[PDB]
Amino acid sequence: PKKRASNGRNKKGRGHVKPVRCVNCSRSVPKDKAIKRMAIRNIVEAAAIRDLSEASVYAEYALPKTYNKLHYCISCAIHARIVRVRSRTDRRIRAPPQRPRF
Amino acid sequence: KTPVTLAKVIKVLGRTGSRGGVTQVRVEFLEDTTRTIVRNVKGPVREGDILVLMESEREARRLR
Amino acid sequence: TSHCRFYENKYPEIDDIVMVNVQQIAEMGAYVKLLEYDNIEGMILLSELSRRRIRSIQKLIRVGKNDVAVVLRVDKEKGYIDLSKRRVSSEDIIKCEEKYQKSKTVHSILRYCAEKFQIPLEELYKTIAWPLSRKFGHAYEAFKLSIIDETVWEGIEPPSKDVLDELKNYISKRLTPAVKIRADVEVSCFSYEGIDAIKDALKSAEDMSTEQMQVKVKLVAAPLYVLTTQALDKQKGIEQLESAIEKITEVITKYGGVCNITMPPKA
Amino acid sequence: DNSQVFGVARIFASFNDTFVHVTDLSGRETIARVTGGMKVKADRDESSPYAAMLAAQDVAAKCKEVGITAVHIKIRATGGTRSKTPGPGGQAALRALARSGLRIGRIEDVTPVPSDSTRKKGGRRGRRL
Amino acid sequence: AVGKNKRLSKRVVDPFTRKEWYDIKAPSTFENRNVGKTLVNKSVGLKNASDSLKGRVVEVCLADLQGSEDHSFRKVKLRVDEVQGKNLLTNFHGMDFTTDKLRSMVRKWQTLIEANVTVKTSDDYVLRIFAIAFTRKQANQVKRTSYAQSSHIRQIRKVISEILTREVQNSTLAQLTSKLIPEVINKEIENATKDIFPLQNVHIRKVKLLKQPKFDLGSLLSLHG
RNA sequence: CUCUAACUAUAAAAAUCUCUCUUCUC
Ligand SMILES: [Mg+2]
Ligand SMILES: [Mg+2]
Ligand SMILES: [Mg+2]
Ligand SMILES: [Mg+2]
Ligand SMILES: [Zn+2]
């Protein structure tokens, strides 16, 4: 039976979209079904912020960030903890998991 | 050389490892007490011990 | 007493290949003794012990037996080794085999010397083996030369001349080799007289044969005449076979026949 | 400027065997190339942070003998059609470079990111493991 | 490690005794004209080093050339062409952004408009210039997206293209670079399209270079000191 | 009754299984 009225794809009116490859397993998966996670992080983590600050010319050098949109597979997404199985009445909710920190 | 350094724990970050027998703590050096590391310990510790380290650049990684 | 390592120093170097006899196994690894060098102990760890997944250690290591290994780190203060076993290439084991075999020969010979003279192997190695290894890289080639050319004992000081005499006696007794060099010449004669041709040919062949090595032309086939020579020096027998070939060519060129070659003189 | 002789650190951290490769400003001249697999045994931990740590100490010592006192980090992932996410060792390499006296300037990420891949290795169903 | 099958198919020296340092001199259009030092083999009679230097392309942050930090995210490539001995001169070779800023402004829920133009400057230098703009959410837009229709995008591309052509054909890359440093072309492009669409973050990125006419010594030495 | 900031990072191997099923009416 229909486990998902949206069929998971989130297409509803296109017929075909261009597939994208998985970052981990390189699975040719449609760009809308594939789970996209925007990893924006610090090029140097808090483990070395003090060290870099002390040992860098250009006082108050604003260190750069690194941005990458990761196109996960879906088997990979289940396995790499990116996305989790949910209750059948909980699958309804599409809002992200409530702002991890404020 | 003999670069043996000491580090007093300021807090203990739970117990890690597949065995469940190792722990993870946040140590701060006897010198330069504003410079801290996270390090893995194998045995009973609490806030106050002085670990001995043969390294200083190493940081603890969660054991799986 | 087997001691006083083969090389000029008792400690290893950082990259070498070696061979090891296992003595025991502990949980973290095995601290075992080196045989390419004298006796110094060192660890081989389980993570760098087996090639495939380490399912058993008894089957692989076989304590009390001989294996190939390499050395990665060295303790040059009191003596401790870090070794490796998975990183032995398919080509590494072969040269390890040959190196250990020549070392074992040069060790057993001088061990017999020490046992017959009841003098520690340290002094005997310092007096004989070390200068020879300095001169020619390894003492076994010097032993082969002493079998052939006896100038190798000039400028070397033994503890006593009786030591040199007994060592030369054991060289003559133990390292007896020749090489069976064999060639096959195709006879193709259909000339008028063809048996006196071969008779004269081997009359000349046995004429030039030196005392130290024999020359006999054996007959296996009418076209295929075989030449077998015991190369004691491994370099003059080829010349002997070539001279015999020259003689047989001179024989055949004027009777009226011809001959061919299948197997030139090859060891 | 107080005559800080500059170089570029130019770290390359794949998912195995990270690279630390310092060069002058032009980049045409290569000095102190020592890599991660240069210094660690297991052949599987070439990507490990400790590998990049020791490689970083060696390049720092060599460059300090050279005369270069400050470096420019150019972090590179494996790039191309590959994962193109920075390797585990590169961050440790950068930290150890910043530890060993060297001064740090203008960290950049220079991973080769395509306007598209030619084709990603693995087949349509990819690596099945 | 230390493993090698030796599939090879001491004469050792230290290669730094036969080496030395040259200095990188920036064009006068930048303030901090002392760029850095470059390591070179010692001069040999058979092969002179000065031949080897020319053609080198040094990559320097723009903020390192003007002292300020408003130019932190830009980057300039200089070409080594003329060596004065223990000091060499660099001409402009190219411009680019830093990937950090580029990804920082390429954000979702807004259309990026790209303009590409290959032109010839006042001299015979032939350049290629890329401009990137992003539609801006209005200061009153309760609607959350900020998309632009294809007609607006095409009009904006036309405007940016004509502006870039105008400001290349009317000056030389000396004057063009002196114009690029205070990014007045960005302001002008934003102002010329103010009626069409808001266009936040109008930037000129990756000023390429495709041809050099000849070796003109007079202006190159004139560009220094 | 006014509000968009923090973060990473595990994929070794594991095949197969002979019974027999039994009533709800105060
Ligand atoms: Mg189902
Ligand atoms: Mg989905
Ligand atoms: Mg339709
Ligand atoms: Mg699976
Ligand atoms: Zn996948």
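We number chain C the same way Swiss-Prot does; the residues here are 3-179, 181-270, in that order.
Using N, Cα and C of the backbone, Cβ positions are placed for all residues, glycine too.
Among the features that Swiss-Prot reports, domain 'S1 motif' is placed at C:17-88.
Around C:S52 (mutagenesis position), a 10 Å sphere centred on its CB holds 16 further CB atoms from the protein chains shown. When secondary structure is read from DSSP and collapsed to three states, C:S52 (mutagenesis position) falls in the coil class. Per Swiss-Prot, mutagenesis C:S52 to D is noted as: Weakly impairs derepression of GCN4 expression in amino acid-starved cells.
The note that Swiss-Prot attaches to the published mutagenesis C:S52 to A is: Inhibits derepression of GCN4 expression in amino acid, purine, and glucose-starved cells.
Swiss-Prot gives this note for the published mutagenesis C:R64 to A: Alters the binding mode to the eIF2B complex; when associated with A-87. Around C:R64 (mutagenesis position), the same-chain residues at least 6 positions away in sequence with a Cβ under 8 Å from its Cβ are C:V24. Secondary structure at C:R64 (mutagenesis position), taken from DSSP and collapsed to helix, strand or coil, is coil.
Listed in Swiss-Prot is the mutagenesis experiment C:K87 to A, annotated as follows: Alters the binding mode to the eIF2B complex; when associated with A-64. For the recorded site, C:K87 (mutagenesis position), the DSSP three-state label reads coil. Taking Cβ-Cβ distances under 8 Å and a sequence gap of 6 or more within the same chain, the neighbours of C:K87 (mutagenesis position) are C:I46, C:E50, C:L51, C:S52, C:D69, C:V70, C:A71, C:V72.
Cβ-based neighbour count (10 Å, all protein chains) for C:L205 (mutagenesis position) stands at 19. What Swiss-Prot says about the mutagenesis result for C:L205 to E is this: Abolishes binding to the eIF2 complex alpha subunit GCD11.
Note: C:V220 (mutagenesis position) has non-local neighbours C:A204, C:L205, C:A208, C:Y228, C:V229, C:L230, C:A247, i.e. same-chain residues 6+ apart with C-beta under 8 A of its own C-beta. The mutagenesis experiment C:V220 to E is recorded by Swiss-Prot, whose note states: Abolishes binding to the eIF2 complex alpha subunit GCD11. Does not affect its interaction with CDC123.
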Through the lens of DSSP with three states only, how would you label C:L205 (mutagenesis position)?
helix
